[PDB]
Amino acid sequence: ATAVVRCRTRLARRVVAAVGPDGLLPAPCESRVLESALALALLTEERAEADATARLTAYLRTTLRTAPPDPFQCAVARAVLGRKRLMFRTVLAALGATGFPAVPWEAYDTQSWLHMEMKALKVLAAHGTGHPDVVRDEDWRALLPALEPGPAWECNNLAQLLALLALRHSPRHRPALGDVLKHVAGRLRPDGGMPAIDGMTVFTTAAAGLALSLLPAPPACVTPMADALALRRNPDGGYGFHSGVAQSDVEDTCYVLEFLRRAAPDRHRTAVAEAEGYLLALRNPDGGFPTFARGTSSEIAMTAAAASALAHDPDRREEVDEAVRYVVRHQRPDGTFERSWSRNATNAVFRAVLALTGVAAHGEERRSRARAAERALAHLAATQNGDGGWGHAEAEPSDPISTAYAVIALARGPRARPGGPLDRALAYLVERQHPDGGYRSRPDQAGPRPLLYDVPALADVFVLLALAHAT
Ligand SMILES: CC(C)=CCC/C(C)=C\CC/C(C)=C\COP(=O)(O)OP(=O)(O)O
Ligand SMILES: [Mg+2]
Ligand SMILES: [Mg+2]
């Protein structure tokens, strides 16, 4: 057929091959400078795990020299080798690089993940400013999961590392420190670094399952993939980003729900209904959806994702319509929406356009939604790079993941024409395919925002999702 279909075919073979017999696509996270630096600081202060601290030191020096991250992580690394503003400043102050914020202690009180990180930073600031008496027993109590053996609580190495840097100041918690330092030291990757998270296999398996389910003839492996996801659902009916993550989130749950609706709607009928229930219980009064917890602010990409995921059930048409109306209201004067968990402009455009064009609509609302979708697709056309791709921002060089999101959106516009934006984007993706069938991309996932972390398995998965939508 076409060079695009040949590309799609080679990539689908690669993704299918990567799925294991347990139904999961492995999705390890690369080493990250922030967690590596905090681990070095911790092990160094405790005079522990000499072999690991030397590997961490060499990892940080190499990375700073060859592939330096953002300026904040660079400053963290240099400090150890030699609300977000509150958190990041307090991290640097704990490492001796700047002064502690002169804020009331209540400034630190607040994710269950963010809550633990901010309590740990509160303790570090109390001790660092010479006021250890300020720390209350409820502050220490929040940190107790960091003393449990095994992988980090919620697969979150930042939260455990900060908690342990705080807890090593408390005499009544130190008996438990030795054992957990051994398992922290045991997490180093082959390059000597500490990954941000244990992995992202639930998110990655769900997105890949969805992409495979959009192919003309989905592979047999979608069934064990669907099985592997459904048996990992949390009690509230939602999904976390990796095995062992108790805090469900809207983004993971929408990808799982979208996948199960296509590949296993009867086999996994109860998980499907529980995932819809999870989303509906989170819905905010304004018709939007938060990321984790009701009462926190609606977000555009989460609202669009939930609109599309719920649209399958005609019984939910009223909540879907209110979510799409929310998307229309929040479009910016230049046709864009607003980032978040992705650091590129194209992620929220792709979610918004799918919501604006999937939910069938007629009359005035059809015209309102069509105008919004056109402005967003026009923003993509206006910002497309000369090589046919998109970057993280309008003046950034193209990358396959940012381009994949734009392709998914453009596949909802008018048909590709020779030399048009969608045609040129697909040619860009065809040209970036590696001999082994895969894609390498700058990562787009952030957390804590805006700090990037790198799960390389996602590049293949999102490019396949784009090619499955566009063909
Ligand atoms: C599934 C995925 C694509 C959605 C992104 C959110 C997801 C559930 C994981 C984020 C990664 C996290 C473990 C690192 C800290 O992020 P953080 O949540 O603490 O970041 P924040 O402080 O800015 O809120
Ligand atoms: Mg956080
Ligand atoms: Mg975190």
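Numbers in chain A come straight from Swiss-Prot, and the residues shown are 16-97, 132-159, 163-523, in order.
Header says: X-ray crystallography, 1.8 Å.
Placement of Cβ uses the backbone N, Cα and C atoms for every residue, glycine included.
Annotation source Swiss-Prot lists (2E,6E)-farnesyl diphosphate binding site at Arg132, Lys133, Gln163, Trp165, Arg501, citing experimental evidence. Cβ neighbours within 10 Å of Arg132 ((2E,6E)-farnesyl diphosphate binding site), excluding its own Cβ and spanning all shown chains: 11.
Cβ neighbours of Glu169 (mutagenesis position) (same chain, under 8 Å, six or more residues apart in sequence): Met136, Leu210, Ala211, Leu214, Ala215, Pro500. Swiss-Prot lists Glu169 with the feature Mg(2+) 1 binding site.
Sequence annotations record features per position, and here Swiss-Prot assigns Mg(2+) 2 binding site to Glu169.
A helical conformation is recorded for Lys133 (mutagenesis position) in the three-state DSSP classification. In sequence order, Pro500, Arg501 are the residues near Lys133 (mutagenesis position), counting only same-chain partners six or more apart with C-beta under 8 A. Looking at Swiss-Prot, you'll find the mutagenesis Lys133 to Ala noted as follows: Very high decrease in catalytic activity.
One mutagenesis experiment named in Swiss-Prot is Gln163 to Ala, and its note says Reduced activity to 60%. Other Cβ atoms within 10 Å of the Cβ of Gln163 (mutagenesis position) number 19 in total over all chains.
Here the residue is the original one, while Swiss-Prot reports the published mutagenesis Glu169 to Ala or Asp with the comment Loss of catalytic activity.
DSSP assigns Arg403 (mutagenesis position) to a helix in the three-state reduction. If you take the C-beta of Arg403 (mutagenesis position) and look for same-chain residues 6 or more apart in sequence within under 8 angstroms, you find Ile352, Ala353, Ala356, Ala357, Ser360. One mutagenesis experiment named in Swiss-Prot is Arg403 to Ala, and its note says Decreased activity by 2-fold.
Sequence-distant neighbours of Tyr505 (mutagenesis position) (same chain, 6+ apart, CB under 8 A from its CB) are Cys44, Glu45, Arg47, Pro247, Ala248, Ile249, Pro495, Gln497, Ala498, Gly499. For the mutagenesis experiment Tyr505 to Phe, the note given by Swiss-Prot reads: High decrease in catalytic activity.
Calculated from the flanking Cα atoms, the unmodelled 34-residue segment between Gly97 and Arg132 spans 27 Å.
Annotation: residues between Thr159 and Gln163 (3 in total) lack coordinates; Cα distance 9 Å. The sparsest Cβ neighbourhood within 10 Å, among the listed binding-site residues (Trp165, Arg501), is found at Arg501. Highlighted here are the recorded positions (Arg132, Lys133, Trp165, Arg403) whose C-beta falls below 6 Å from ligand 3: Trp165, in sequence order.
Within the set of recorded positions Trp165, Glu169, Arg403, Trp165, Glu169 have a CB atom less than 6 Å from some atom of ligand 2.
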